[PDB]
Every structure is written in C-alpha cells, then in structure tokens.
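Colleague: To start, I am sharing the structure in question, which I have written as structure tokens.
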Amino acid sequence: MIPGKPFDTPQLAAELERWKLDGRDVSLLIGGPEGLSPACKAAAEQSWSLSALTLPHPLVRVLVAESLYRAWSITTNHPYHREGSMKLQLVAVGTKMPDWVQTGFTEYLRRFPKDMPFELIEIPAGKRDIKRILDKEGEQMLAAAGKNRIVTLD
Amino acid sequence: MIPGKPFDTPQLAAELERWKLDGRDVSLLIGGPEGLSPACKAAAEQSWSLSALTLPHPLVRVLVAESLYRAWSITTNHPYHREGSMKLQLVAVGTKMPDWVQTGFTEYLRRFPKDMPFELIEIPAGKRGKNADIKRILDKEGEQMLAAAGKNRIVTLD
C-alpha cells in the first residue's frame with residue numbers, strides 16, 4: 001500500500017512550485033539497477049518510487065528490433081538447408097518516438113549486417129474512432145505480411 | 001497463466017533457428033497503444049505478449065529528466081518566488097545508454113532552456129560482473145551521490 005499516486009505533469013509541476021517556494025536546493029537521487037545504498041535511503045528527506053515508470057510504447061518496436069538483432073547475430077547457419085531462405089519482417093504501427101532516439105534508431109538499423117534478412121516496416125499511426133483506426137492499421141499490416149507466418153505482439 | 005516465458009537472447013536465437021529450419025517467411029506485428037485489429041489476431045499463428053518488456057534502467061534518468069522538464073515548463077510563467085532561487089540536481093548512476101539512443105540523450109539535454117535551473121550529475125557506475133560485491137558497488141555509488149548532493153534536500157527514487 002503506497003501513500004501516493006503517480007505524478008501528472010501538473011502534479012509534478014505543483015511539486016516543483018512547492019520546492020521553489022521553499023527555495024532550498026534539491027537533489028533527486030537515482031541509483032543503478034539494484035537501487036540505492038542504506039546511506040542514501042537514510043539521508044533522504046523523501047523516498048520516492050519508480051515502480052510505475054513504464055516503457056514508452058514507441059520504444060516497444062525498438063526493443064524488439066534490438067532483441068531480434070542480438071538473437072540473429074548468434075544463430076549458426078544451416079549449410080545443409082537449400083531452403084527458400086527465411087526472411088523476417090517487423091511490422092509496427094509507427095507511433096512517434098522521443099527525440100533522443102528517433103534518429104539513433106535509424107542509424108542503429110542501418111548498421112545491421114547486410115547478411116541479416118530483416119526489414120522493419122512502420123505503418124502510419126491513426127489520428128486519435130478507435131475501432132476504425134485499428135481496422136485500417138490492421139489492413140496495412142496484413143498487406144505487408146501477405147502469406148507470411150503471422151506472430152502478433154499484443 | 002501464460003504458456004511461455006520471457007525470451008532471453010539464447011532462447012530467442014533458438015526460436016529464430018527453428019524458423020530458419022522451417023524456411024517460411026515470418027511477420028511479427030506490433031500495434032499501437034490500443035493493440036491490434038481482430039483481423040490481425042484471427043490471422044495470427046501465434047500470439048505473443050509484450051507485458052515483460054521493461055524500461056531499460058539507463059532510460060530511467062532519461063524519463064525522469066524529461067518529466068521534470070515538461071513539469072518545469074508549465075510552472076509559473078517566470079514570476080519567480082525570489083532572487084536566491086531553488087536549484088535542482090538530478091544525481092543519477094550513469095549506466096551506459098543503449099546503442100539506438102546513444103548520442104540523442106545529450107542533445108535533448110542541451111536543448112533545455114538556459115533559465116531552467118536543472119542540472120544532471122552522472123555518477124560512474126560500478127563494474128557489474130560475475131564477482132561484484134553488489135553491496136560494495138552500492139556503498140561506493142551511494143557515497144559519490146551523497147557527495148554530489150551535499151547539503152541539499154535529498155529526494156531518492158528507487
């Protein structure tokens with residue numbers, strides 16, 4: 001049971017107004033993956049929680065393209081399968097990505113090995129009729145996938 | 001119950017290898033925040049879950065810095081409470097940025113307005129290997145964060 005709710009931007013702004021009114025300098029401390037030392041927690045005037053922070057949805061396709069690149073890059077070829085070689089297609093609604101990643105993602109993709117049979121395809125995101133939006137996004141996703149094996153990530 | 005476990009990289013590699021041995025092309029579909037159309041779900045051979053993809057730790061300070069910026073921008077236009085103003089420090093263990101986001105986080109920081117009394121202080125992260133007394137690494141990091149904080153009011157986030 002937590003004595004507080006996740007901050008709004010206006011609620012956070014109101015918290016900042018209280019700090020400005022007070023006027024004393026403020027330090028907000030964030031540790032590594034394992035959190036903070038005892039000494040940090042003991043010295044705090046206020047202990048806040050990052051447990052409601054989530055992955056922004058535009059980064060889902062970024063994390064997934066990285067996962068796929070990392071996994072492909074340790075697969076071993078099959079010098080016995082004259083297959084129609086398998087091609088992998090990431091089809092994602094292209095919700096707008098933060099500034100700090102939007103262009104790094106593009107250069108990150110362009111550094112994928114040429115030998116990697118991967119393409120990323122980004123569907124225009126509908127302008128938010130939720131149901132007709134999803135039908136139209138799905139129409140294009142299915143056009144791209146064609147006769148492929150379809151895996152959804154929901 | 002979910003009939004699968006979050007992939008790590010060797011497990012996803014084995015999955016990709018199974019697709020290679022099968023040979024048919026594969027499409028992986030990711031909707032927007034509202035998800036996927038019924039036609040898409042009806043057509044899926046498998047339906048996978050993104051519910052375990054978490055915020056990478058290095059982006060925590062990025063999202064906190066962004067929140068503070070967006071919150072600060074809507075505080076009182078510029079009528080400040082005094083000519084001895086509150087300064088805010090974001091003191092954060094600087095774990096290494098993912099490759100796709102690499103430089104970007106520093107240009108975003110540069111684009112902050114000069115009149116926003118916000119400053120990011122990155123504390124060097126301990127080497128987190130197999131050995132690694134994670135208690136010691138935490139004590140040292142914590143020591144450096146406390147030194148940066150000085151006599152400020154200290155707000156922790158964990």
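We count from 1, first residue shown onward.
Backbone N, Cα and C define each Cβ position, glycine as well.
Take a look at what Swiss-Prot says about it:
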type	residues	note
BINDING	A:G31, A:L50, A:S51, A:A52, A:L53, A:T54, A:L55, A:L153	S-adenosyl-L-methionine binding site
MUTAGEN	A:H57 to A (Swiss-Prot position 129)	Decrease in activity
MUTAGEN	A:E66 to A or Q (Swiss-Prot position 138)	Loss of activity
MUTAGEN	A:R70 to A (Swiss-Prot position 142)	Decrease in activity
MUTAGEN	A:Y80 to F (Swiss-Prot position 152)	Loss of activity
MUTAGEN	A:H81 to F (Swiss-Prot position 153)	Loss of activity
MUTAGEN	A:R82 to A (Swiss-Prot position 154)	Loss of activity. Impairs ribosome binding
Colleague: Taking each of A:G31, A:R70, A:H81, A:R82 in turn, which of these recorded positions have a Cβ less than 8 Å away from a Cβ in chain B?
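Modeller: From A:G31, A:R70, A:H81, A:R82, the ones near chain B are A:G31, A:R70, A:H81.
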Colleague: Which residues, sitting 6 or more apart from A:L50 (S-adenosyl-L-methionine binding site) on the same chain, put a CB under 8 Å from its CB?
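Modeller: In sequence order, A:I30 meet the Cβ cut-off.
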Colleague: Between C-alpha atoms, which of these binding-site residues comes nearest to A:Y80 (mutagenesis position): A:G31, A:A52, A:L153?
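Modeller: Nearest listed residue in space: A:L153.
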Colleague: Closest of the binding-site residues to A:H57 (mutagenesis position), Cα to Cα, picking from A:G31, A:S51, A:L153?
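Modeller: Result for A:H57 (mutagenesis position): the nearest of the binding-site residues is A:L153.
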Colleague: Within 10 Å of each Cβ, count the other Cβ atoms and name the one among the recorded positions A:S51, A:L55, A:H57, A:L153 with the highest count.
Modeller: A:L153
Colleague: Quick one: give me the count of other CB atoms within 10 A of the CB of A:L53 (S-adenosyl-L-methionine binding site).
Modeller: 16
Colleague: What is the maximum Cα to Cα distance, in Å and rounded to a whole number, among the residues A:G31, A:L50, A:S51, A:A52, A:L53, A:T54, A:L55, A:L153 annotated as binding S-adenosyl-L-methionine?
Modeller: 31
Colleague: Over a break of 4 residues, report the distance between the Cα atoms of A:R128 and A:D129 in whole Å.
Modeller: 7
Colleague: Could you tell me the C-alpha distance between A:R70 (mutagenesis position) and A:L153 (S-adenosyl-L-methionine binding site) in angstrom, no decimals?
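Modeller: About 18 Å separates the two Cα atoms.
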Colleague: C-alpha of A:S51 (S-adenosyl-L-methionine binding site) to C-alpha of A:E66 (mutagenesis position): distance in Å?
Modeller: 24
Colleague: Among all protein chains shown, how many Cβ atoms are found within 10 Å of the Cβ of A:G31 (S-adenosyl-L-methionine binding site), not counting that one?
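Modeller: That number is 26.
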Colleague: Rank aside, I only need the closest one: which of the mutagenesis positions A:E66, A:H81, A:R82 has its C-alpha nearest to that of A:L55 (S-adenosyl-L-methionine binding site)?
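Modeller: It is A:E66, whose Cα lies nearest.
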Colleague: Using the alpha carbons only, what distance in Å do you get between A:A52 (S-adenosyl-L-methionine binding site) and A:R82 (mutagenesis position) once rounded?
Modeller: 49
